[PDB]
Structure formats: C-alpha cells, structure tokens
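Reviewing the structure listed below.
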Amino acid sequence: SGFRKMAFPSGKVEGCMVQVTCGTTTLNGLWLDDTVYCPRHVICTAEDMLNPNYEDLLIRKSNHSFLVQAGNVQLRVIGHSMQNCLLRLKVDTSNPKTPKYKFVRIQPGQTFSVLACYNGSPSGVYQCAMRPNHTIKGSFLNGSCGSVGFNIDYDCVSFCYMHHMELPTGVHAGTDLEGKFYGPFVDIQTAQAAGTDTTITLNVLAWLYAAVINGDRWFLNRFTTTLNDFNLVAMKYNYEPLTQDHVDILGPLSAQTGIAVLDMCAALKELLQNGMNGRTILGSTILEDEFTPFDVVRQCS
Amino acid sequence: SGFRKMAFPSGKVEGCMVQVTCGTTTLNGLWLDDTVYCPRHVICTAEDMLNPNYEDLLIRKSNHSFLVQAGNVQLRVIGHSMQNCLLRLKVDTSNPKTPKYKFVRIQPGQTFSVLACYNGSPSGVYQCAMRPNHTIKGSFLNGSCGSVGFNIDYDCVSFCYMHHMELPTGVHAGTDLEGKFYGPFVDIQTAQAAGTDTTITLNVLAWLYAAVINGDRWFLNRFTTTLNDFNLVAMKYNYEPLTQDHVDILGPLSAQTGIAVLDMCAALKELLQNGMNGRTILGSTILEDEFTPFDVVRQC
C-alpha cells in the first residue's frame, strides 16, 4: 500500500551523463555509443540567446570548440552536427555503460522521470508529467540544461526529454531526443507564453482508482453519468475532454476495483462540483493528475 | 527555479541489491563487501509470524538454508548470524560494486530516499520522511521487505532504513542498518499500530524559507512571537513542538533570507489560524512537511 510519486531507478542513466563546455557555457550532455547529445544553445553566450542565429553560430565552431568531460576522462570530439535543436558530437570513445535504449516522443499527459544534473554530475531524481500545454513543472537550476527525462521498460531506457529552457513564469521547456521542442517553444531567451494548462482528466481518474485500490472510497456514489454529461461539467473546470479511448484505457482498473468507469466519472463530477470538504484522497487535498493509468498499475498492482 | 521533492540518484544503491530466499520466503537483501543484510523474518512462515522465537527458528537453519542471488549469479553463504532484527549472511564473494558507505540511525522528521525492490531488482525510487510517530508513508507491496532507505553525500551512501513491516493503517515500519526498529514496532504480526502523528514543524519552516529563497514572500507578516506562544498555537493544529534546538538548526536559512526564525514562526502561526486563502506556496495548497532544512539548502 501507499501511493507515492515514484521515479524509475536512475543508474542506467547516470552512466550516460557528461559535461559539455563551449567557451564560457557549461551544460550536460548524454553520451550514448559514440555520440554525445546536448542542447545546441551550448554554443551561445547569454547575449547570443537574445537573438541567435544558430547556423551562423555553428560554422564559427570546430570540433575543438567543444570540450566533453566524462568523470575525469576528457573525450575528444571528432565530429559535430546539428539536429533540430540538439548538437550531436561524435566522440572518439564509445560509452562502455550505454544501456539498451531508444528515443521516444512522449504525448501530453504521459509521465517520465527526470535526472537533474549539474556539470555532468547527477544530483537528484523525480517524476513529472508532460503538461497538456507541453511544459513541465520541474526543478531546474542554472546548469541543469541537457538533463534528461526517461522511462524504463525492462532493460531498455526510453529517453523522451532533454531540458532546454526556463519560461518566464518559471515553467520548463525542452525537446525530444531528436531535438524537436515539445510545444510551441524555441531556444531564444524571449518571453514565450505557455498555453493554458488543462487538468489531465484520465490521470485524475486513474488516481481515483489508485485511491480505491488503497481503500480510500469515501468519494464514491450511487450515480452514473453519460460521457457527454461528464464532459459538460468537466470542461467548466478546465479539465480535458474525456473520450471513449480514455474510458477504454481505464478498463483494467475498472475491473480490478469493480467500479465502472462512468461511475467513477460520476464521483469526480461531484468532487468537482462539491469540493472535498476537508477530506483527502490518498493523502492529498487536491485532485492529482500526474499519474497515468500505467503508473497506477505499475505501483498498485 | 521550481521546487520538487527529489530522490538521490539510485545507481550506487541499485548495485547492492540482491534477492534472499529461505524456504518459500523471498525478499531483498543488501550486499556490501562480503555480507548480505536482510530482515530476519525471512526465516519465518506466515504462521511463524504470529508468534516467533527467532533464536529458536534460526538454530534450525544452516548456511545452505539461505539462497542468495545477485542477478543470475548465485552467491554462496559461508556464514550467518543475527543482529537485532537483521540476518547478516557472510558470502564467499565481495561485491565489486560496493560504494563507499556507512550505516546511520536517522532522527524523526528526517528524510531519505527509498529504492523499492522486488525479487532483488530495483523497481522505483522515491523520497520520504521519518514521521514523528516513527513510521514512513511508503509505497510498498508484497516482496518489498529489505528494500532500503539512504542518503548520499558526495560519493558516500549512508543507509538509514531497511523495510520490515506494514501496519494496519497502511504505513510502514522498519529498522536501521543495525537491525533496530524505529519506533516501538516489532517483527511479529500483532495488533500493533502507529501512534497519532504530528506535522514536522521544523520542516514546514524550512519550506517557508525555501519559498522566500525562491522569490515568494506573500505569507510573511509584521509580527513576531515567543517560542512558547508559537508552540501554544501550533500544538492546537497538531504540530510538533518547536525546540530551541530546532530554532538553531534553522539559523543558516534565517541568515540567508534575513528573516528571523521567530518571525517565520509568526508567519506560520497566521497561516495556521487564517489558512492560505486559495493561494499556494511553492506550488502547494498545503503546508509541506517532508523537506528538511538540509534538503532545502541542497535544492536551493
């Protein structure tokens, strides 16, 4: 029992982190096989960031403009190229610690673990869910750029995120490992406005199943609702529309607890309409949206 | 910016985890150097757990009673003994991955990372605090016993927790790495239950300090308080009494921010009496108590 925001164990990742310096800028890189991946803004000075032209900035660099340090050992860069918003550096050593891996592009509402890193050194690990608006609510300090986000399936690390930017409102923006930004954002230090973050509805439902699977059932009720009537309410509370696909996904949790998905939706509609009245669910006073159904099943069994 | 509850990276720990089986019971063990540490209850059947004499149960066992597996390599037990509530199994191979380490007994309110493990293989990692009532609010499932709690400083892992039991409220109990239970709990399946818990006042205050460090001052006020007057209020709200020792512990944060500790206490007292007004602090609608002053300084 119990339910916690749990990260994946970080050891496979920890062995891929390196430091990348270009001039006066140091940030993290990911060393897999014979390639190191890092934010392309490593090539920018702080002034540069105001209005960078990356292609211009890049040709003015050579393989040795880049110093890559793994632990002590310094790796010799023998190639460099730009893929979208990432720099790829070929190095002269293959990483002995490279895990089975893949690169994935995550869908909003999905979750992943982040290994916060400073100067190529791992500092902490936490779980965050990509927001609907494609931001994440992270803890990044200066020098955290290039820190990565991942999921682990069996022995295979699926890398999904690399940290690039902090938004004026304090939220964080980044790319997939092909260097394409999640969201509208760009690697320029200018005001860029986040969308409006809609609460994940599927996750909140999954959490309610977790709560039940953990014996917190006060919120349940005799009622049912149609999907349409649910949405008509949820959408007043800035909740994402619920779809049959979402309802289908919840089926296993529905089966495990015996509470029908639409019945849970009826509970939620009430919680939304009437608040929690000083009660808590799984210890929260708030409806939690950062757990996926998979997260609930992984954790709750 | 941002503030999140963060666990220590787990790789140094992941290297030490093994699976220990005795009879039909399988649980996790920690392999450091030539020794494997695990809950002594690995030796007890379900019916044993109701009323066990551990010394009686243990003499009945031999070294080969215990199967230790590191990944797919079987270790060979060449010795065994019991230390408080742990079994120490001597094995014929030393763990090549042993990190620098130590064993620490944590104090109530202090925090640590937990690597949840099943069948010797690490499943997840999370951050948690030792509650004033001596339990942890973990996420553990059957087979999680022997999973460990640790802090990392530099390259040294300090182990402070090993998982033993789940209590009726769904909270968890365990021992230090010498095998001594935190709290009044025992490794017997009895009616024992967690005591009433309290909020960790020291931690909430540290967290308020984090909030100002991170640029937020909304909850601050023009007032001050005596410690006693603070305790008088906070206690009504089920807060742990604040000690002078706690006030000193907060000294570095107080200096960093220019906010005297008792001035922060005044802020907290108002928050308690008035509530948060729909507002949040560091993204939370509630007063968070699982960040120690050290954690705050770490992260900030």
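Numbers in chain A come straight from Swiss-Prot, and the residues shown are 3241-3541, in order.
Quick check of the header: X-ray crystallography, 2.0 Å.
Just so it is clear, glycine is given a Cβ too, placed from its N, Cα and C backbone atoms.
According to Swiss-Prot, the protein carries these features:
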- A:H3281: active site, for 3CL-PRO activity (ACT_SITE)
- A:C3385: active site, for 3CL-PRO activity (ACT_SITE)
- A:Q3429 to P: In strain: Isolate BJ02 (VARIANT)
- A:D3488 to E: In strain: Isolate BJ04 (VARIANT)
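With a cut-off of 8 Å between CB atoms and residues at least 6 apart in sequence, the same chain places A:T3265, A:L3267, A:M3289, A:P3292, A:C3385, A:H3404, A:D3427 near A:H3281 (active site, for 3CL-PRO activity), listed in sequence order. Counting only same-chain residues six or more apart in sequence, the Cβ atoms lying under 8 angstroms from the Cβ of A:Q3429 (variant position) belong to A:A3286, A:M3289, A:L3290, A:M3405. DSSP gives A:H3281 (active site, for 3CL-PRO activity) a helix state.
Under DSSP, A:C3385 (active site, for 3CL-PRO activity) is assigned to coil, being neither helix nor strand in the three-state scheme.
For A:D3488 (variant position), no same-chain residue that is 6 or more apart in sequence has a Cβ closer than 8 Å to its Cβ. The DSSP secondary structure for A:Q3429 (variant position) is coil.
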